[PDB]
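**Student:** Let me begin by handing over the structure; questions about it come next.
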Amino acid sequence: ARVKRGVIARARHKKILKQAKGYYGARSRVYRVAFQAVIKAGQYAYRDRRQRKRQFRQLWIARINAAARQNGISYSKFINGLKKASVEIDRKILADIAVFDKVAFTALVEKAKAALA
Amino acid sequence: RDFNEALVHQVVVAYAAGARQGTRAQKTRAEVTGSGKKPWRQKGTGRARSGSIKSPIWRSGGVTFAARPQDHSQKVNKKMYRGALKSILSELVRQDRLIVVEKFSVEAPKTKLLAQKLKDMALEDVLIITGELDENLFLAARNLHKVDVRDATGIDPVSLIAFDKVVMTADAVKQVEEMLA
Amino acid sequence: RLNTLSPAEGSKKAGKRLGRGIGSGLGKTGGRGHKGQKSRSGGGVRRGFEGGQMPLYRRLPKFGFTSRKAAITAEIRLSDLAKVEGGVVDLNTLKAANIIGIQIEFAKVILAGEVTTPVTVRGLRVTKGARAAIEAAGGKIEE
Amino acid sequence: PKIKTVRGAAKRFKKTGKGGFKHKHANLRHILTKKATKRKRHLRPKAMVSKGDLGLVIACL
RNA sequence: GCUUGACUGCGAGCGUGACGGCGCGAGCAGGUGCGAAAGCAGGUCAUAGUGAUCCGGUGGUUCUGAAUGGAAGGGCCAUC
RNA sequence: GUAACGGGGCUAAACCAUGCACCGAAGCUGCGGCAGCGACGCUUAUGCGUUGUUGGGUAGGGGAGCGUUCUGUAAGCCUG
RNA sequence: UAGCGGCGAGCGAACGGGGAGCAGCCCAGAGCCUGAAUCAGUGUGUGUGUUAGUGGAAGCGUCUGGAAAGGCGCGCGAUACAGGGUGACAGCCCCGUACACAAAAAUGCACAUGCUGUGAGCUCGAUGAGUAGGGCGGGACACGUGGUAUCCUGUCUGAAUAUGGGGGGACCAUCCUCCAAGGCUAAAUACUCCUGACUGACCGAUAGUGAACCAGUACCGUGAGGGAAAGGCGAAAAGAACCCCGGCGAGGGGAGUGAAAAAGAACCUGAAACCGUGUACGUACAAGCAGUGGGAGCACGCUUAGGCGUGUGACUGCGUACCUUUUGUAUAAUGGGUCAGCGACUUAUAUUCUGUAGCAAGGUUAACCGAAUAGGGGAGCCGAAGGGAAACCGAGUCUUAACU
Ligand SMILES: [Mg+2]
Ligand SMILES: [Mg+2]
Ligand SMILES: [Mg+2]
Ligand SMILES: [Mg+2]
Ligand SMILES: [Mg+2]
Ligand SMILES: [Mg+2]
Ligand SMILES: [Mg+2]
Ligand SMILES: [Mg+2]
Ligand SMILES: [Mg+2]
Ligand SMILES: [Mg+2]
Ligand SMILES: [Mg+2]
Ligand SMILES: [Mg+2]
Ligand SMILES: [Mg+2]
Ligand SMILES: [Mg+2]
Ligand SMILES: [Mg+2]
Ligand SMILES: [Mg+2]
Ligand SMILES: [Mg+2]
Ligand SMILES: [Mg+2]
Ligand SMILES: [Mg+2]
Ligand SMILES: [Mg+2]
Ligand SMILES: [Mg+2]
Ligand SMILES: [Mg+2]
Ligand SMILES: [Mg+2]
Ligand SMILES: [Mg+2]
Ligand SMILES: [Mg+2]
Ligand SMILES: [Mg+2]
Ligand SMILES: [Mg+2]
Ligand SMILES: [Mg+2]
Ligand SMILES: [Mg+2]
Ligand SMILES: [Mg+2]
Ligand SMILES: [Mg+2]
Ligand SMILES: [Mg+2]
Ligand SMILES: [Mg+2]
Ligand SMILES: [Mg+2]
Ligand SMILES: [Mg+2]
Ligand SMILES: [Mg+2]
Ligand SMILES: [Mg+2]
Ligand SMILES: [Mg+2]
C-alpha cells in the first residue's frame, strides 16, 4: 500500500511551532529555524534549572552578609557561629528573615557572637 | 483436545494469505517511458548533478523499489492443519457452539422455508455442513449472507470460527472423524 | 473468536527498518558506519577475498578424486531391514522400500540400532557385529 | 538462483563429523631435496581447518 | 682411524606467527655405523643461504578404469 | 588602540611561612519519583514490602513501543 | 552433482526417475484385387458458441431534515441481499444480477452425411555417395585442443553395400543396440496489437501509462528525436431578473435563487510560507545565535475572593545555530532563501543462525490430478556412521611391514 504523509507531518510541525510561539521572526514562523531554537531552549532549560540554585544561593549569601555587617559581624564568622551554636537555619529562610524581621536576625547575630567568643 | 492458540493463529493467517492474490506492479526507472538523455551537462552550471528524468527523486519518476506480482501463498504442514482443525472443533464444543443432528434438509428451493426452519431452531448466524450435497438446500442458502452451506470436504477453519454456531450432519461428523483419524 | 487471537510471544519478531530516525539507533548510515567500500550500494567483497593476499582456498593444493562407485553404493542400518515387506533382503525390496534408490548396485549391512526379527539376506556385503546380530535374531548370510 | 559453489574450495576441502573441514598441506609439489625428511614427514598427512578461516570456507560453500 | 644416522615410519608434548606455515623435541618399532662398555649419531655450534598454488616432466604403485577385459587419463608416494 | 594582572584598582588586594573560618560544580549528602540487574519470602518475575547496586556516550550490537495506509473482526459500532 | 576453467572470476550437464499430452505414416515399384480407413475441396442436417435481444418478484406509516435510503413500529420476496444510479447509508424507486427463453443473415467449432480427388490389403523385391569418414581452420555439444568422444563445414580428398555400415567419451578386441545421408505429423509449450464478463490487503491528480481534461497536443529542435502542465459550483443552473457607483467597462454594495454565497463560475474543504488591518504591552544612552532563568510594571479572564491563568518582557546572571567530514569547528570548511508535496536497505529463489509451532528416528513434499488452500501424489531432499584420495572397511577407519 501507499501511505501519504501530510496529516502527521502537519501535526509534528504544528507541535514544534506551538512550542516556538513568541520567538523573533523565522524563529516563530519557519520550521528549519524554530526546530533549532526549541532544542537550544531545551539545552538552556536543562542548564538553568541547575543554575537557579547557584544564583539564588549567592543572592541569599549577599543579603545575609549585608545584614550581618549591619549588625557588626562578617558572613564567615556568622556561619561559623551558627555551626558552633548548632544552628541549622538555611540561607533562604535567613534571607527572608533578614529582609522582614530585623530584630530576629539581630538576636541570631548575638547568639552567634556568644557562641563565637 | 486442548487448544493450541498459536498453531491455529498460524494456520488462519496462512489461509488468509492464500486468499490474497498478487495483482500489483509499478514502474522503475527502466519502465518509466522517456529518454536516457542527461538533462543538462555535468558541469558549467550551478544546478544539481543530473542523469535521468526517470529517477524517483525527480518528479514523474519511478518508484525507488517497484512492486512485482508476488504470490503470498504460504506452506501449511498437513499435521499442523489437521491439529488446528481438531483443536478448533474441540474448542467449538467447549464453547458449546456445535450442534449435531441426523437429518437437515428441505425439499423445496425456498429461502422462506429455510428461514422458517432456522427460526424454529432459533438460529441466526450459522454454518451448515452436509454428508452429501442437496440442490435445493444449497440454493436456499446461497442468497443468505450469514449462512454458508458446504460439503464436508470443503471446510475452512476461518469460517469454522467466524459463524456463531456450527451445525453438523451426523454422516458429516462420521466423514470428518474419518477424514481426521 | 476470530478477533481474539495472538500468536506465541516472541514468535513474530519486529524487524529492522533502517534510516528512519535517530531514536531507532538506525539513523544516519544504518548499521553501515562511515566511509568505505562496505558503506556503498552493493559494495561487497566476494567470498574469501583476503585483499590481494592469496586465500586459503587458493594457496593450498587440490587433491583427491570422486570414485563414481561410492555414489552408487549405499549403507543399510539394522532397524530398517524390517520394512522389506516380508523378511527378505535383496538389491530389490530395499529399492522398493525406498532406502537406497534405483541407481544403486552395491550395498552393506552396517550395525546401527537394534535388529528384531529373523531376516533372510541375499546378495550383499555384511559387517562383523551386524552379521552376528542377524544370526542372533536367526538370519543367515547368503550370496 | 541457487548458490554457486567455489569449486576450488570444494576441491581443496571436505567436511568432517563435527563441522570441521580437512585440508592438505602446501610445499609438496616441487622443491623437496633441500628440505628435510622430518619436515616432509610432518607435511605429508592432512589436517584440520583453523579457527579464523571457517567463515571464509563456509562462505565458499 | 673406522664409517654412512645428511636412515625410514611416528610423536607425548612445547614455542612462535591472524593464517598459510616455521622451529625445538625426550621417547617407540624396524634397521645401520662407532666404542670394550655406560652410551652417541634423524647433518654441519646456532641464528640467513629462499618460492605458495596452478600447469606440465620422470620413476614406483594392495587405487580408479564411462557396457566388459585392457589401455589413455586421473589419484597417491617420491621428486623436477 | 593602553594591550606583558581580564579590568577597575592595590604598598597590600604582592611575596615567604603558620592557623582558623567562608565561598565555590550537574562531585557528596537530604527529600520525592522512574527503570534495569541481582538477592530475598507470600507467591511464581502477575505482582507486593524492603535492601544493595547501576543509569555521559559517537560509530555500532541488543530489547521494547507509538503513529499513518490497506485486509479480516465489520450487513457489527459511531455519524446530518 | 560430475565435469570445464589465466583450474582464477564465472559457466554448468547427461544418465535415471516423477507428471500434462500421447498417434503414427509415405516415396526411391512393378504386379493382384481395386474408392475399402485416411485427409483436401463442396454442400446438407443436428448440436453448441459468437454478432442485436425478451420477461424477470416483493413497503408502508411516523420523526429529524433543504432533501430519506437513516431512527422507530409493523410487513413481504428471495435459485436475485453481485454491482451501479436516484437531493445522505435502499433486497422491495430505476437499470440489472439468479433463473427462464430467442435468429430471417453471415460466421467459429464438433459430429454424421452426399458429391470429386488421392491413396487401402497381399506377394516379390528395392533401402537415399562426392554422403559416411580423414588432413588443415573455426563454431556448437556445460567440455576453452586438453589424453577429448559426437555434430556442422570453408579448402584438399575420399570407402563398404546384410558376409555391410554407425554408436556405446582417446583407442583395440568381445558383446549390446541402431539402420544415417528424403519427406509429412494433431495435442500438451511460449506471446496479447484487439473484444466481453469478473477479481484485486494496486494507485487516487507531484500517485497511477506521458496523457482521468481535444496528448504524443502546445512548445524546443533543420531532422532523428525530446516532451509537459491543467481534474471537482451545486442534488437540480434555479449561473444571479431588478436598483445604485464606475468609462454602455473591470470590479463592487443591496435585492434574489438556494439548506449554504465567507459554495458566484480563479467556484467543496481552503493548512503553511508571504503580505496587510485592528487591539494590548514593550522600544528612540543604548551593543553581539535573539534564548533560558529570575523578575518590576501594564491589560484582560477567574474566584473558596488569599492569588492561581494568559498576553507583553523594563532590568539582570549565563550563553558563539543545525547537518556533514573530521584529531578537532562559532568557525571565515560544505549544504540549505522559505513553505508544502515526493524521495532513498525493498523483491524473488537458495544457505546459515536465532525465536516459535508441529511431528519425532523420523520430518517433509515439489511438478501434476483435483466439487482446486481439502485429499491423493513420498519421484526426491535432509538426518540417524563415519574414516580414507580411492577401491574398501565399519563403531571404527587412515598412515605404517606393524602399533599399547
Ligand atoms: Mg504563526
Ligand atoms: Mg543516448
Ligand atoms: Mg502524472
Ligand atoms: Mg511515476
Ligand atoms: Mg548508533
Ligand atoms: Mg556519511
Ligand atoms: Mg575511513
Ligand atoms: Mg567503514
Ligand atoms: Mg525415494
Ligand atoms: Mg569442530
Ligand atoms: Mg608432489
Ligand atoms: Mg601413474
Ligand atoms: Mg564407455
Ligand atoms: Mg562551606
Ligand atoms: Mg550545588
Ligand atoms: Mg549526584
Ligand atoms: Mg532516594
Ligand atoms: Mg544511557
Ligand atoms: Mg424487460
Ligand atoms: Mg426486476
Ligand atoms: Mg450532502
Ligand atoms: Mg537408408
Ligand atoms: Mg578438426
Ligand atoms: Mg488534491
Ligand atoms: Mg457585473
Ligand atoms: Mg482562489
Ligand atoms: Mg473555492
Ligand atoms: Mg532609553
Ligand atoms: Mg554575553
Ligand atoms: Mg540530518
Ligand atoms: Mg571536503
Ligand atoms: Mg569520526
Ligand atoms: Mg569552541
Ligand atoms: Mg561570519
Ligand atoms: Mg561555514
Ligand atoms: Mg551555499
Ligand atoms: Mg519541508
Ligand atoms: Mg498437498
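Quick note: numbers on chain B are straight from Swiss-Prot, i.e. 21-201, in order.
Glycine residues also receive a Cβ, built from the backbone N, Cα and C atoms like all the rest.
The following feature annotations were taken from Swiss-Prot:
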- B:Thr131 to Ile: Does not regulate the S10 operon; assembles into ribosomes in vivo (MUTAGEN)
- B:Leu134 to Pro: Does not regulate the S10 operon in vivo (MUTAGEN)
- B:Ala160 to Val: Does not regulate the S10 operon; assembles into ribosomes in vivo (MUTAGEN)
- B:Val167 to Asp: Does not regulate the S10 operon in vivo (MUTAGEN)
- B:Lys63 to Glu: In strain: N282; confers erythromycin resistance. Ribosomes bind erythromycin poorly and have reduced peptidyltransferase activity. 50S subunits assemble normally, even in the presence of drug, but assembly is cold-sensitive at 20 degrees Celsius (VARIANT)
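How buried are these features, and what lies next to them?
**Tutor:** Within 10 Å of the C-beta of B:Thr131 (mutagenesis position) there are 14 other C-beta atoms, taking all protein chains into account.
According to DSSP, B:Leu134 (mutagenesis position) sits within a helical segment.
The number of other CB atoms found within 10 A of the CB of B:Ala160 (mutagenesis position), across every protein chain shown, is 24. A helical conformation is recorded for B:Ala160 (mutagenesis position) in the three-state DSSP classification.
Other Cβ atoms within 10 Å of the Cβ of B:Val167 (mutagenesis position), summed over all protein chains shown, number 20.
Under DSSP, B:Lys63 (variant position) is assigned to coil, being neither helix nor strand in the three-state scheme.
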**Student:** CB neighbours of B:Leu134 (mutagenesis position) within 10 A?
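**Tutor:** The answer is 22.
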**Student:** Between the Cα atoms of B:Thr131 (mutagenesis position) and B:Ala160 (mutagenesis position), what distance do you get, rounded to the nearest Å?
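**Tutor:** B:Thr131 (mutagenesis position) to B:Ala160 (mutagenesis position), Cα-Cα distance: 5 Å.
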**Student:** On a C-alpha basis, identify the one among B:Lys63, B:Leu134, B:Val167 that is nearest to B:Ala160 (mutagenesis position); the candidates are the recorded positions.
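**Tutor:** Checking each of B:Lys63, B:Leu134, B:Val167 against B:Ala160 (mutagenesis position), the shortest Cα distance is to B:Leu134.
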**Student:** Between B:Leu134 (mutagenesis position) and B:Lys63 (variant position), find the distance joining the two CA atoms and give it rounded to the nearest Å.
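**Tutor:** Approximately 80 Å lies between the Cα of B:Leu134 (mutagenesis position) and that of B:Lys63 (variant position).
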